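Asker: Sharing a structure with you now.
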Amino acid sequence: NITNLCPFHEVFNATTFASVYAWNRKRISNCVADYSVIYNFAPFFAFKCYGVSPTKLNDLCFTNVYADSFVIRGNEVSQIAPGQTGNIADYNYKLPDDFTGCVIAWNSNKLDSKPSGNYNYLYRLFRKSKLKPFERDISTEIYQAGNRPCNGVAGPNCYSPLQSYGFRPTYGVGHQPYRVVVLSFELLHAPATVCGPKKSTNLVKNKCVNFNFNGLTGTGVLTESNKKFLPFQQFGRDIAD
Amino acid sequence: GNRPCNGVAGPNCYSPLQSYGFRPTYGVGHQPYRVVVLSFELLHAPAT
Amino acid sequence: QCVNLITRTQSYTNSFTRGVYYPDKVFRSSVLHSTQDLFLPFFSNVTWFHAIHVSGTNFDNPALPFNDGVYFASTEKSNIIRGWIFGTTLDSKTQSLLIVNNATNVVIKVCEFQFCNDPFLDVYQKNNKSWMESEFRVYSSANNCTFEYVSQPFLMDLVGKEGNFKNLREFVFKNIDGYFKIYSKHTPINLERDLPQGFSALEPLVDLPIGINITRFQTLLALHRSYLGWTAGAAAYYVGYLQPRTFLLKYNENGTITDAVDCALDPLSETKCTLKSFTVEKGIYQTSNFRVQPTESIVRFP
Amino acid sequence: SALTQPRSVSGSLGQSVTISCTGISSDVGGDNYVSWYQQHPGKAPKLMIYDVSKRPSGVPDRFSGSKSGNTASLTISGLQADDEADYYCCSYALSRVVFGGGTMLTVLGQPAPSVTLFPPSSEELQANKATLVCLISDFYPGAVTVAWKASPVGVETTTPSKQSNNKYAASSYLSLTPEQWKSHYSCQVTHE
Amino acid sequence: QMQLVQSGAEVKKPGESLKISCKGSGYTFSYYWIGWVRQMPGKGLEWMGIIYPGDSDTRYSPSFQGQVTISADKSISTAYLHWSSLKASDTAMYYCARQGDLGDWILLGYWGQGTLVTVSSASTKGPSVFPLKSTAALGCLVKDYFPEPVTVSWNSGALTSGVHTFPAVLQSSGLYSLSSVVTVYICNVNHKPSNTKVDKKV
């Protein structure tokens, strides 16, 4: 139980997320990812998963797990998904067909919206080509929609590729801002470093019970020993292997 | 969750049946696939 | 800064029984366990290096290869030799493991460093006794990194030293299936020649998954450069390459390896490993058959 | 995390002063969640610095700041009379706000304290009381010594005072009985 | 302009669970997060919690999850404070803060004027007024009062120029004392915590 838990804040509990075109990523590795704090965070609008069950996530092992946090409009929450299309799915954040993870989204009209207009959030709408899986494009150069050379400012034939969100609390459902957090899971030849909470139980001795110690399973009783195990040694084995 | 769920969905209880968003614009892997499983029980029994 | 100024001379020394470590963290007592793993052969020839600096700044030191593991040993006073380098290319082209040792909170970090010809550490500021790193001349440039690690200072000076006593430190590095293992143990020895007789097991110290490939390895020196611009210094250490061999380990009542047997040194040790006993009675015992290995390969085609 | 600030800082009119503050955290999406507040003595705090690259409306442009890792600092382009107040740094990156240990900004200036004496009235003598009041004011430094003459002479005094007039004041109340008051005093003041 | 004024000062014994209110105007008190900040005499600011008047969403500091609760009423644009199991060490100045359109939802854009809450067991002793070679100025003396805030006026407020009030001085008997002078007369002293008003002429 002395193992350090991975900080699940700064991604869900963060004040203001990164822009949709400039989404940031936190590398979660060499820790114990306690997903129990997620199920009681907020009334999420969507909690879909792909490849990994939402329940078995607290016990499966993964080499590296990434978390991407961004805020999009309420009517475009169905766009962030493997195989889907739209503005966000093509020019802001594209998921591959082999995406393995979960998608989390919840309402944020009381956080990322102001009466004067929360124009700090930006989203990409114009680009020469669609985004690749897990690709980022932070370029803010004026997209030349027309064949005429564009000037240093916006014009009739060229507009800024990044448009601002006019988030206002007076809007109804669908137009309110929604914070979206995407979780990505992967495994490779590198050994796994995150397996989730192990959820140990109380110790029972002098009884015929099943014991489990860091993966070693068996059946037998436990009694206080008088041995002199070394500080680095963990398992005890006799002559009979 | 541990809270008793009401007659509608909530933050700690959702519908167990999710719908397939089968769209023809999807690539390979998300398209619908018809599966027919033929189960045979062959043994020393009167066959039909 | 990157100036080749570290002179190194190499010699040879006999390693009688050093280089034995715990193959696993499983407790064993009053049992003779035989296992096949990477170890150092007994009575093998190892290279004895001598780092020498004459402070003539106002120098040859080639790199060392790495093959599945390298035995390291050092006994210089005041821990002159502290750091080590690991990696596959060691020229900022691929991720390379860098290990830095100091008085407190050692740092372990794998990155793409552009290692200099003679990478070491130098201290300054003697006028106000605030000893700190003067210049990071270990590398001239640094690319993006992937992983970092911090641990306690391992194998420091003697706690409660005695009058002019020497201490021998040993190190064994190994990387198997992506896990880099480090074994170390210090044993105080007399003022006579280094690597004395006896036996001493090396306990595991560091075990972290990095999954990177290692082809060569280097080390970091440390000199007490004081202004008056440069200060002389010396550092003697041992380097030994390991080979996969079969060894029989003996465990005492306390669970510590008290002796080991190299099953390919002499026929006596081979019979000991065959019988799994340190004491072989009078008799004749059949051992592994000898076979003449091929000298070369012949290829015949149409 | 907890924010720290130097408890005492000094300056001069027309010069500049810096107030350091560490403990700023970083989240995914931004790292400029640093704000500063100014609280006048005996009044409510006022927002002067939020989102360091920006400033609130109505706040004078003499306030500024900088960011260097987890350390933030508050810089003033010029000190004035109304700048003598407390300052508190704040961080709101983890959806929570925390304040430092507080500061106290002092400015130099021209220092002769005015000394006045007021004898008690007959209504206090009728109530078996006698309080002699020695009033000190018109002194700039925040230190003053109060004494009494019978041989040197309960008696209480408060050195600090409200800074609504850019100056400091001091008062002392020599509590004595009417019999001891009619049996005789003089106030003694020592200042820099 | 947008304003946010709190209630007046209060004084009760530990364990009475008093209530403080705050009235806002000049803006829609529905779309802006509002909170409170506590500051004890001598220490820095301590944030307790915030509340969004648009709904029942509330957030509080880990050190104030159950020690204080904040409520609001959108129909009258009034916020409220409530405590439980008060102690003698709970006497401190409280300040309010709102979100505004300056920064994010958590950033405190504006502030109020402050409300002093005194919690003690001194029974709230009432003050007394006594009058004071000047010719030249006249003054009056206020003694024997435990609560700190004391207001003094001259000639029912007719004289404002040349009038000054000095901070209170704590006597050895455990009671404060202040004095107010006027440049040259009836001195009027008002004490809100004890509801005592005494008129005296020099």
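Here chain C follows Swiss-Prot for its numbers: 14-23, 27-74, 79-143, 145-249, 257-330, in order, are the residues you see.
The header says electron microscopy, 2.8 Å.
A Cβ is built for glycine as well, from the same backbone N, Cα and C atoms used for every other residue.
Below are the features I grabbed from Swiss-Prot:
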MUTAGEN   C:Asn121 to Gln  Partial loss of biliverdin affinity
MUTAGEN   C:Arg190 to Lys  Partial loss of biliverdin affinity
VARIANT   C:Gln52 to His  In strain: Omicron/EG.5.1
VARIANT   C:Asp80 to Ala  In strain: Beta/B.1.351
VARIANT   C:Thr95 to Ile  In strain: Iota/B.1.526, Mu/B.1.621, B.1.1.318, Omicron/BA.1
VARIANT   C:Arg102 to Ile  In strain: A23.1
VARIANT   C:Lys147 to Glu  In strain: Omicron/BA.2.75
VARIANT   C:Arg190 to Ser  In strain: Gamma/P.1
VARIANT   C:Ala222 to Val  In strain: 20A.EU1
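Distances, neighbours, how buried they are, the whole picture for these features please.
Answerer: Its own atom aside, the Cβ of C:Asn121 (mutagenesis position) has 20 Cβ atoms within 10 angstroms in the protein chains shown.
Neighbours of C:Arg190 (mutagenesis position), defined as other CB atoms within 10 A of its CB across all chains, total 19.
Over all protein chains present, the Cβ of C:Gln52 (variant position) has 11 other Cβ atoms lying within 10 Å.
The number of other Cβ atoms within 10 Å of the Cβ belonging to C:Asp80 (variant position), over all protein chains shown, comes to 10.
Counting only same-chain residues six or more apart in sequence, the Cβ atoms lying under 8 angstroms from the Cβ of C:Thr95 (variant position) belong to C:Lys187, C:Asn188, C:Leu189, C:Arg190, C:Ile210, C:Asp215, C:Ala264, C:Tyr265.
All protein chains shown were included, and the count of other CB atoms within 10 Å of the CB of C:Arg102 (variant position) stands at 23.
The secondary structure of C:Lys147 (variant position), as reduced to three states from DSSP, is coil rather than helix or strand.
Secondary structure from DSSP puts C:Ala222 (variant position) in a beta strand. Long-range Cβ contacts of C:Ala222 (variant position) within its own chain (separation 6+, distance under 8 Å): C:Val36, C:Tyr37, C:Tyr38, C:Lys206, C:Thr284, C:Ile285.
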Asker: Round to the nearest Å and give the CA-to-CA distance linking C:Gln52 (variant position) with C:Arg102 (variant position).
Answerer: 31
Asker: Among all protein chains shown, how many Cβ atoms are found within 10 Å of the Cβ of C:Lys147 (variant position), not counting that one?
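Answerer: Total other Cβ atoms inside 10 Å, all chains included: 14.
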Asker: Of all the recorded positions given, namely C:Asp80, C:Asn121, C:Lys147, which is spatially nearest to C:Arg102 (variant position) at the Cα level?
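Answerer: For C:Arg102 (variant position), the closest Cα among C:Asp80, C:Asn121, C:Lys147 is found at C:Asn121.
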Asker: Between C:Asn121 (mutagenesis position) and C:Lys147 (variant position), how far is it from one CA atom to the other, in Å?
Answerer: 21
Asker: List the Cα distance (Å, whole number) between C:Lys147 (variant position) and C:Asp80 (variant position).
Answerer: 29
